[PDB]
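Some notes on the structure that comes next.
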Protein chains: 12
Amino acid sequence: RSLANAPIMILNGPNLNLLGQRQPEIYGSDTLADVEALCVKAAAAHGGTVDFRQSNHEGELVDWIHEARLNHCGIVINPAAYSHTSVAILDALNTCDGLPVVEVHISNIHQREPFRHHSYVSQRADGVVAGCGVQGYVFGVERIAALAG
Amino acid sequence: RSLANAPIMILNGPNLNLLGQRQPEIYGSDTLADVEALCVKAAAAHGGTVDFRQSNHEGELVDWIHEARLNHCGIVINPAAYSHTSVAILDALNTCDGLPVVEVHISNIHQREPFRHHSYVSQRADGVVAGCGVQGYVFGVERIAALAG
Amino acid sequence: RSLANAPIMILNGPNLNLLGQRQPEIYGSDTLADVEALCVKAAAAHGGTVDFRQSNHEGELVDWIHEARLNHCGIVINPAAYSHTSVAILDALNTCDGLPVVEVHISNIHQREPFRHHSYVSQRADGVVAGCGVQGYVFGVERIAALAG
Amino acid sequence: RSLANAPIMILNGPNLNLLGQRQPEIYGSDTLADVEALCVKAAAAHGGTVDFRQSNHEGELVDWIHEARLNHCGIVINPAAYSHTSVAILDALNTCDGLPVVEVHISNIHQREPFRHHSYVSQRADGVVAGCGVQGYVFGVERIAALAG
Amino acid sequence: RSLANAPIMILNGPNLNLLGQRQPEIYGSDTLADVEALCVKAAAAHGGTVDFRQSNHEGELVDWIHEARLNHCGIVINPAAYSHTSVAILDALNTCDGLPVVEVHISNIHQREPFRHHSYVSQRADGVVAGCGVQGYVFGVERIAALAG
Amino acid sequence: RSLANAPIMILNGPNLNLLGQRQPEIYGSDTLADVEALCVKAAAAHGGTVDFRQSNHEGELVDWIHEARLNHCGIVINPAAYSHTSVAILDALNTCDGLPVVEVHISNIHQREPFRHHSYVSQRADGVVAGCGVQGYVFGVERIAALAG
Amino acid sequence: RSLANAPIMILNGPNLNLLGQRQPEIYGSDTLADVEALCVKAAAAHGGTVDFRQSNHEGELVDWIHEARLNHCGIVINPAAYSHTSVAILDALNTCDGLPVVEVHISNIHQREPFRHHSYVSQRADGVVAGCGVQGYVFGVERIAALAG
Amino acid sequence: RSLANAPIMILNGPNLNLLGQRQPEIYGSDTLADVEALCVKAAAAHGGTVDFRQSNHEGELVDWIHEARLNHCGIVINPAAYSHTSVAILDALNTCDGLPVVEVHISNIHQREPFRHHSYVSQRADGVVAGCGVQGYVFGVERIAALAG
Amino acid sequence: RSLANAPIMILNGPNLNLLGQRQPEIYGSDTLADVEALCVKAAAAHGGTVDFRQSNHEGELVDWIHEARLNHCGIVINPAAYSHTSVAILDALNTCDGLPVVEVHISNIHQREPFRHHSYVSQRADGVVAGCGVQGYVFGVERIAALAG
Amino acid sequence: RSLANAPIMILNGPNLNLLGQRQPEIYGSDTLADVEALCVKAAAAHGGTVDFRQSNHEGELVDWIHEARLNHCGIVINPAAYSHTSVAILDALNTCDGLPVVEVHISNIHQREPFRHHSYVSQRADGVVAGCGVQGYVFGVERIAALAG
Amino acid sequence: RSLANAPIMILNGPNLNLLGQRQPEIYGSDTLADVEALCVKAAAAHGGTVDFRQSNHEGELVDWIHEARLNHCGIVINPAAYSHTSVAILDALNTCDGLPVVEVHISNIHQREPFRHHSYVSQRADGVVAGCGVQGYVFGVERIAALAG
Amino acid sequence: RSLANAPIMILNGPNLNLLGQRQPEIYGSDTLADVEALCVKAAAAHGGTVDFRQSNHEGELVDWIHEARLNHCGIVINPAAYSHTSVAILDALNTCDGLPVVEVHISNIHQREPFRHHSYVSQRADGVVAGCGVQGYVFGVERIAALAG
Ligand SMILES: O=C(O)[C@]1(O)C[C@H](CCCOc2ccccc2)[C@@H](O)[C@H](O)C1
Ligand SMILES: O=C(O)[C@]1(O)C[C@H](CCCOc2ccccc2)[C@@H](O)[C@H](O)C1
Ligand SMILES: O=C(O)[C@]1(O)C[C@H](CCCOc2ccccc2)[C@@H](O)[C@H](O)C1
Ligand SMILES: O=C(O)[C@]1(O)C[C@H](CCCOc2ccccc2)[C@@H](O)[C@H](O)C1
Ligand SMILES: O=C(O)[C@]1(O)C[C@H](CCCOc2ccccc2)[C@@H](O)[C@H](O)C1
Ligand SMILES: O=C(O)[C@]1(O)C[C@H](CCCOc2ccccc2)[C@@H](O)[C@H](O)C1
Ligand SMILES: O=C(O)[C@]1(O)C[C@H](CCCOc2ccccc2)[C@@H](O)[C@H](O)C1
Ligand SMILES: O=C(O)[C@]1(O)C[C@H](CCCOc2ccccc2)[C@@H](O)[C@H](O)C1
Ligand SMILES: O=C(O)[C@]1(O)C[C@H](CCCOc2ccccc2)[C@@H](O)[C@H](O)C1
Ligand SMILES: O=C(O)[C@]1(O)C[C@H](CCCOc2ccccc2)[C@@H](O)[C@H](O)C1
Ligand SMILES: O=C(O)[C@]1(O)C[C@H](CCCOc2ccccc2)[C@@H](O)[C@H](O)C1
């Protein structure tokens, strides 16, 4: 699918509903709603739209990836903690043959606790953006626009 | 419980809803419905019935194992990604005292990425079948029939 | 929040709904309902009340932690299997700035299988109690009572 | 080769000559001769025949694998202790281009000592069946029948 | 022995004689004397008494455990550094067949340096309390009273 | 410095002089000169300029980071093989107090050989972009513009 | 069986046929026939006899262990290199229910190359003697004589 | 020194004072006094004498090794828990140039918990006897008598 | 011995009998007989002869090494799978004091599966040639010629 | 405290009483009395004194650290074997807030056995000197003199 | 390119300029000029020439590999210490599509320190010769002649 | 060479040119020129002179080490980041047969990031001084003056 004909799915994992409410030195002072606004703008800038979602449930994320697989032009995903633990989410993305996927982390996980350094999602994501703040979501959109082109 | 008196629960974990839609060289071109049909036949051949279910949700699979513990003669389980990650499903199966459990993987996980080599479920499953394709499910049923009688 | 003004949230993870039904040499013969009753009395003995919940779903536990963050005076959590696998629950507890958290394991996980020895939750929990049976929940409540005053 | 034209090679590694004489809780009370008779019946149930062999010598098993490579329709192998140590048997099976191979362990090796968890043979065996008792051999023959036709 | 007929041995390992003199954000500002008074009070509240001792010598602590084995109703031990290094103290506790043992750490060691995460003592201690401050000694006493009655 | 007052230093490590000449499926068919041209355009589109350089020599890269520290508004760096090996470049970037740094990899290093998964540079770079092709350089320029401007 | 009624089997693994021909500072100057003579002497001192064998073939050692199981009052084994590699010999000793087994190493393997530090045979051998020179075989014989009476 | 002119020092590490009082299936029913008596007679059987000591204190054991270095013809040492932890006792034995040293474990430490499998003392001890019960002390005396005569 | 007075022993490990019959991209399409013929001419070109042998049996290879130790001027060995598993063959080659030993692998084992990267034989072989095709045997012969001259 | 007002404590761990009686190539021919004299001299050159002590007992060393914390101007310590094993001594030193501490090893521990490479003391010691011979203690005195002024 | 039309590049890494000046029992007494003469002779015997170079600088070796890629018929490389550390040289070699590469080490790195056992270079070199002294360069030349033909 | 006859080479690795410009709490406020001046006076205090140099290039440091080998009486080296990565600098120092070498780190590397704990240079450096600040250079010079003496 192209940007013109289907939205980009923007998926957000656990706890990100609280973005902005603490640790601004690490994650900024923008809320999740502010991030959504940034993505709407960035997609529009490239002639597309987004479908922006958040969940604390691993299985829900899986279901939403199966939906993206049939209905969206690409996925930008910040899997949050499930980055480090979910093989299920990796396998869900693996079923998205041909679909552009960009993983985003607001923080630079490489500078944090050792368990945070690894991501299962990175094994499928076409591109991985870490430590660019909420601007990383914009880069995710920009990359999908380039690929679904 | 005997096969005569209660169904075999066949549980399928995340992403197996899409079986048949990709990677046929590894997983075959049969769909999950085709697998269900195979299981119905295999169980009938032995005078039993099946209760075949699939979920992308770890917690729903746990709930379902608690249901089998009370109501079913055995479990054949393809835990999918959760094989590698879910201590909660191992613990659920551990509550099934005396119930036959056979774990099944369509692919030979030992020939895949190193993180797929290990399974928590195998620590409780009475038998583990991997790399026998969808026929593995029929072996699961055949084992439970031998054990539940 | 003080004990006087808000309940203590007591969370229980997967499989603990079946407490009492097996392995009494390790977990005791009290049911989860008995445990809730113990907690109610322990909280009362210190001028408090509890909000006692159990779920097999990792996402629901996260959702509940976010509720406690805003509405409760502390958390006593037995994360069960999710102790060993859930970065998502660790992250949820980490959003609870200032809130007292005590992690409770009925069994002494240090005497069990190697994978049980480690807990993500212990990275945030203020106190960790293990192997004190269900009395551990009483210690959790007594700790929150000491800290939330 | 088909089942019609050539036997299934069934190979058994060291110590399995003493099967039935101890540890019946783990390995059953059937003797290796009883297993051979089970395999003859299982293969006949699918229009085939077997060539059933046992040796304590790694190099003899490699020799027999080379024989199967040219003269048999598939291999069912319980490599016993060599499963865990023999790169030579792995390399021998690797020479069997296109031949169906199923590895069988009577016990569920994933429940035993840590060194028993890993198998070189599993890196080539199409299918691996563990913890299904001597019925595993039946499943091995069933799989070969399905593949060799 | 019961609480009524013999004292609880409370053992404290190296450097704890200086408790209260530094790092109060981690260990609080109570002195060891203050901790002893807390233990006296807690034991009295359950009809018991304590025998409170501290040593910087691993072999003295071993001697004292042998004494408790014969003369006391239980042991509450904060082995301090020796928690991480002393198989000898673990072996001594292992000689105390039937005796209740609770291990206490004032700080939550799981949040500290990696070498502090593991304790040999926790392989024998019935219960392990970490990060509850000096109130963890009170939990120790409460647990022994529960078990020794 | 701001973008208006100083150029962005764009540094490329060993072997990137041959970009475009092989493995286009991984690295694209743009040459390093093409990438320079993209960076110059990207910077201009945010009111800045670039100082683009490539070297095969670890100590020359260190020298050039010292120069950036004093004369440039930020560093975009693709350290190539030295990402995995060079503590010296990490130390060099550490001296750049307050300067924005973005590391870029054309390929998704997390999908490649295990030694390629780790980067010393990511321990200082503010943001890390991987697998977004040459467009990742544009993202680096965009990030620096956001941080400097 | 007792010493009176059956010989002690003494088994020597690969390369021990050349004992005494090299490295005397490590292994001594006695030949394997001198070792056999020491064993004959030791057993006679205790009213027994020995059946002393050496082989370079793992499968042959397995076969001889099966013989001892049925025909000898105990096994003294120097498995040589196969100590470090042979799960098959371990499994063969494991079949020897009730039979006294002592493992002997002429050199102190714990002082040599790290791969020599571990032995699979020590997981079953009742006693293990290392670094006592050829007098270790004598200690072997003495141990069997104590146990087989 | 020879057996004729000086005693063999026999050192016993922590907790062995309690030998005989528990776990007889592992350690036997002999007391440490019984073992001292066994040693007196085994030395006399070879024209020697012994100086038999036990301590729970690592430094005392090092002090006694210094004394033996100057005053005794050999050392038989069961270091108990300190086998696994004490570099200080390894360094002490290392000062005993030319003195025969035999390490003894009553139990076969290679069949116990993993941390018990390794011994620092084995890095110097000339010989190491494990799993021969208290007879292992006799073998230690026998070896010293052979070396020091 | 010299090349003039004795043959070079050229030993080939398990499965090499089948060289030529598969995977020519890795191993070439020469048969083992063709390699033998290459060896004969390489040795003659330096005034020597060969004794060329192949076995699937570890023990036989050991026995043949003992023969070469007394009867031949050097050993060129491709231990095949046993390169990775056989301490026994290492120890056999260690008995060959002063005899030139060159290890050969047709394929570059360092580019293959991780378990293939390590060889016990290389701990004794004077020289190790890998990935030079069957020409590597020729280099082996050339090296023996150089050393035995 | 200044050098003018209190002595420097010089602590030596186990086995150093024997310094100079062996292994001169590693540790020199000076005795521990010679080392004391060198410290007296070095301290006097800087207007100070020393309190020079040696013990084989970990607990005594801890006791002496507590003494120094209150009574001395700094600590030079060669912990000997306890360097590698004693978290208790590290903890003792950690209580010496603000006190200068320099760790000395006569040998370069980095060139010795792997277990010797690591030191717990180095985690606190302000400075660590290894492989400078007995002259390392003069450097420790010189560093205390610099810091304590 | 063929040997007739272009020289073989022979590259030597750090410190090899001092070959011959020490450790002759490991590296021989030939100087690097002697090695160059051996390479000139061996190439001439096959109708070719060499371009022999040595550098202590990693980046200069990379530069020279790039030169070879365009101008030479093959590379024989002794990367010396950079074998073990340089992903940059590996990457340089990887750009040499279709070019024969042979890696040489004069000493048998597998008999040396553990860090020396691994080479990045070997992941690309076609052939790797180790432990054959300076004759290994001759094998390198002989291999390139065979492949360039 | 003696101190009287030739300068001590004092070599500084990458980034040290910026000493004094940041992180004074770890590295002090002296600049590299101030260090040089300190070394000049230290050497003069012992009748010697210094040749003080700094480079960011690994190969240049190796070249300088070869120069020292022929022309200088010793080496004091702070390899900075190359401590942790440069086998090349180790190998160069290894060529300096008989030459005294002391490694200096201004910061105590053992208290920093885990990768900084290890130094290849320390495998050859006779002495290693860490965490003594710039005074560590003076210790180096003092040690050289003692050894060249
Ligand atoms: O930095 C990221 O984007 C992460 O994906 C965020 C996760 C944390 C999710 C919650 O983020 C919040 C940040 C601030 C306030 C509330 C939630 C963490 O598990 C990953 O390791 C990195
Ligand atoms: O081979 C299996 O049965 C697995 O359990 C399947 C999982 C993947 C489930 C998704 O399977 C599909 C296969 C084809 C098409 C769609 C999904 C995988 O994570 C395990 O490692 C092995
Ligand atoms: O000991 C605990 O409380 C645990 O948190 C319990 C978990 C298991 C929960 C299920 O517990 C039951 C106990 C008795 C009967 C049924 C379930 C386990 O996964 C952790 O490793 C330790
Ligand atoms: O469970 C299996 O089939 C095994 O392949 C059996 C092997 C042991 C073979 C000997 O089996 C006997 C069973 C009963 C009685 C005697 C021998 C063991 O090494 C593997 O770990 C798993
Ligand atoms: O947190 C605990 O209770 C510990 O057991 C205390 C030990 C430290 C004993 C010294 O404690 C002091 C605390 C404050 C002031 C002085 C000493 C430490 O080694 C363990 O890792 C955890
Ligand atoms: O993907 C990247 O940008 C890297 O930084 C590139 C490096 C290789 C630089 C040379 O790349 C070329 C690509 C195409 C053609 C020639 C060189 C590789 O060492 C890193 O692992 C990832
Ligand atoms: O020390 C031993 O007895 C060994 O078992 C001997 C084996 C070596 C058998 C060959 O022994 C010889 C000794 C001297 C001369 C020839 C062979 C070795 O692989 C084990 O690690 C230790
Ligand atoms: O590459 C080599 O020469 C090996 O020594 C060959 C062995 C494989 C032997 C069988 O070789 C064949 C090759 C082609 C066709 C048949 C057998 C393998 O185990 C080693 O890892 C490396
Ligand atoms: O090199 C040192 O100073 C040590 O701290 C000394 C210890 C050994 C103490 C005994 O030193 C002696 C030297 C000569 C003679 C007797 C003892 C050792 O455990 C450390 O690894 C390094
Ligand atoms: O054995 C080889 O050729 C090496 O590549 C040599 C390197 C060292 C080259 C310096 O060699 C010299 C040998 C003698 C005299 C001077 C330098 C070493 O780092 C590798 O681990 C193995
Ligand atoms: O403590 C040291 O001397 C170090 O060798 C310095 C290196 C850092 C070199 C740059 O140091 C500067 C210090 C202050 C200001 C600028 C640079 C670091 O990589 C080592 O791990 C430890």
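Numbers in chain J come straight from Swiss-Prot, and the residues shown are 3-151, in order.
According to its header, the structure was obtained by X-ray crystallography, 1.7 Å.
Cβ atoms here come from the backbone N, Cα and C positions, even for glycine.
The active site, proton acceptor annotation in Swiss-Prot covers J:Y29. Taking the Cβ of J:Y29 (active site, proton acceptor) as reference, residues of its chain lying under 8 Å away and at least six apart in sequence are, in sequence order, J:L21, J:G22, J:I108, J:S109, J:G135.
The active site, proton donor feature in Swiss-Prot is assigned to J:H107. Classification of J:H107 (active site, proton donor) by DSSP places it within a strand. All protein chains included, J:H107 (active site, proton donor) registers 24 other Cβ atoms within 10 Å of its own Cβ.
Within 10 Å of the C-beta of J:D93 (substrate binding site) there are 24 other C-beta atoms, taking all protein chains into account. Feature annotation from Swiss-Prot assigns substrate binding site to J:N80, J:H86, J:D93, J:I108, J:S109, J:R118.
Mapped onto three states, the DSSP output places J:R24 (mutagenesis position) in coil. When other Cβ atoms within 10 Å of the Cβ of J:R24 (mutagenesis position) are tallied across all protein chains shown, the result is 14. For the mutagenesis experiment J:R24 to Q, the note given by Swiss-Prot reads: Reduces kcat 3100-fold. Reduces KM for 3-dehydroquinate 8-fold.
According to Swiss-Prot, the mutagenesis experiment J:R24 to A carries this note: Reduces kcat 30000-fold. Reduces KM for 3-dehydroquinate 6-fold.
Quoted from Swiss-Prot, the note attached to the mutagenesis of J:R24 to K states: Reduces kcat 2700-fold. Reduces KM for 3-dehydroquinate 4-fold.
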Cβ neighbours within the same chain of J:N80 (substrate binding site) - under 8 Å, at least six residues apart: J:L13, J:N14, J:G15, J:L18, J:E105, J:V106, J:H107, J:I108, J:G138, J:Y139
J:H86, J:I108, J:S109, J:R118 as binding-site residues, winner by CB count within 10 A: J:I108
Cross-chain proximity of binding-site residues to E (CB under 8 Å), evaluated over J:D93, J:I108, J:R118: J:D93
Pairwise CA distance, J:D93 (substrate binding site) versus J:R24 (mutagenesis position), rounded so that it is a whole Å: 32
Substrate site span - longest C-alpha distance across J:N80, J:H86, J:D93, J:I108, J:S109, J:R118, in Å: 24
Rounded Cα-Cα span from J:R24 (mutagenesis position) to J:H86 (substrate binding site), Å: 22
In sequence order, those recorded positions of J:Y29, J:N80, J:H86, J:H107, J:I108, J:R118 whose CB lies under 6 Å from ligand 5: none
Spatial separation of J:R24 (mutagenesis position) from J:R118 (substrate binding site) - C-alpha basis, Å: 19
For J:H86 (substrate binding site), the three-state class that DSSP assigns: helix
Reduced DSSP assignment, J:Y29 (active site, proton acceptor): helix
